[PDB]
Structures are given as C-alpha cells and as structure tokens.
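> Would you mind keeping the following structure in view while I ask a few things?
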Amino acid sequence: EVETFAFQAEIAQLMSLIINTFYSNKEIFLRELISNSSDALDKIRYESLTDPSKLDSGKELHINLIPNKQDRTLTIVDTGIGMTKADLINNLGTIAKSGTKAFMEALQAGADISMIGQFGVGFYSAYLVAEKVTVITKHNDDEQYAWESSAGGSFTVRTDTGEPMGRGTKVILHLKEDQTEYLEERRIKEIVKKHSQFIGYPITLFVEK
Ligand SMILES: O=C(NCc1ccc(F)cc1)c1ccc[nH]1
C-alpha cells in the first residue's frame, strides 16, 4: 500500500531550481546530509539525557557512508532520532515552505546554492547528484517508513518491509549517470575532510569488495 503525495508548490520549485541551475560545486550535498545526520543525533542524545530508555533502540550514535558501485548508490546512515510518518510527509521534518522563501530571496540577493543549509532545506541538495532519493526512517514513536521521490512534483510514502533499522535515518542516493565520482573512496574522503571535519560523531566510510 503506497501513498502518493504532491509536493507543496514552493518545494517543487526549489527542487526544480536545484535540478536545472548550472552550478558546478555539487559536492556540498554530502556536507548538508551529514550535518542533518549530526542534528538528528544531537536530538536523540538530548532526549536520552533525562530518559535513558530512549536508547533502548540503539546505544551507538554514528554516521556511516556506504557506496555501492553496482547499484550506483551512495547511502548515508545515521542512528539519530529518526522521523515519524507525519514528519516525512511534512517535508522530512523541515519548515521547508518558509525556508525556501528565504533561500530564494537570498539567491537573488547574492547568495549561491552552497548556502542552502542556512535555510533549513539542505536535504534537497541531494538532487544536485541524485536522480532519485529514498529515505528509510524509524522513530521511537512510530513504525519504519520509506519515503521516495524522483522530483517531478510528487513523493511516495509506504511502510517499509525492508531490513529493520532500530532507530535513525537512511538516505539512499540513486546517483545520476555522470556523478559516479561520489562513489569513489578518495573523493568521498576528500569531501568529508574538507567540509565535515568537525562533526562530533564517528563517520565511517565503508569500502567495497
Ligand atoms: O540562484 C538563484 N536561483 C537558482 C537556485 C538554484 C538552487 C537553489 F538551491 C536555489 C536557487 C537565485 C534566486 C535569486 C537570486 N539567485
């Protein structure tokens, strides 16, 4: 049972701008997603300070980067707080309507795409490199869900029968044909060291057979 939803108009507009603007500095997508992961880990860590049982679903607080050249996917896994179904539908837990409004004024007032994270919509920079994005998520207060979108104005939500996650979020980037450099180990390492060197959680770059 798959539910299909239209993006709000302002979010569709943001995604088409990200997809269609000529803009070479695509590597910032990884910085934005890792920072989202760090924010989600901060949240569950804060909750556990007063309620240890919040970590019954998983004590480890980390970020894994998993390239797969056969599937042409880069997956960013974190064990942060996760998202409820309502969170997924409501722009993946963001205030994306007012954030997009601000971002797009900033772009006409000098800024560039790399500044997207300052407006709370950094997730959508995934479409700089991905033709389709799948988000699997598990929050302590809900079941496990899969969100998916290839842009084009709609996204789907379904219950995820896949491998159970415990708690956290998995962003699966189905990369564009000409963006496979972001599956290469030395390129990922360079980007992490350049842009995420002060993230307060271990980031493990998985290797391939
Ligand atoms: O660059 C501009 N729009 C294109 C754009 C592309 C991606 C993005 F995430 C945000 C905007 C702009 C608008 C106003 C001044 N500059």
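Note that chain A is numbered according to Swiss-Prot, with residues 16-224 shown in order.
Determination method: X-ray crystallography, 1.8 Å.
In case you wondered, yes, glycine gets a Cβ from its N, Cα and C as well.
What Swiss-Prot says about the mutagenesis result for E47 to A is this: Strong ATP-binding. Strong interaction with HSF1, HIF1A, ERBB2, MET, KEAP1 and RHOBTB2. No effect on interaction with TSC1. What Swiss-Prot says about the mutagenesis result for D93 to A is this: Impaired ATP-binding. Strong interaction with HIF1A, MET, KEAP1 and RHOBTB2. Loss of interaction with HSF1 and ERBB2. Los of interaction with TSC1. Record note (Swiss-Prot) on the mutagenesis of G97 to D: Abolishes ATPase activity.
If you look at the structure here, what lies around each of the features I listed?
For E47 (mutagenesis position), the same-chain residues 6+ apart in sequence whose C-beta sits under 8 angstroms from its C-beta are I131, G132, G137, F138, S140, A141.
Residue density at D93 (mutagenesis position): 26 other Cβ atoms are found within 10 A of its Cβ, drawing on all protein chains shown. The secondary structure of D93 (mutagenesis position), as reduced to three states from DSSP, is extended strand.
Annotation for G97 (mutagenesis position): spatial neighbours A55, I59, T152, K153, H154, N155, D157, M180, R182, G183, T184, criterion Cβ-Cβ under 8 Å with sequence separation of six or more.
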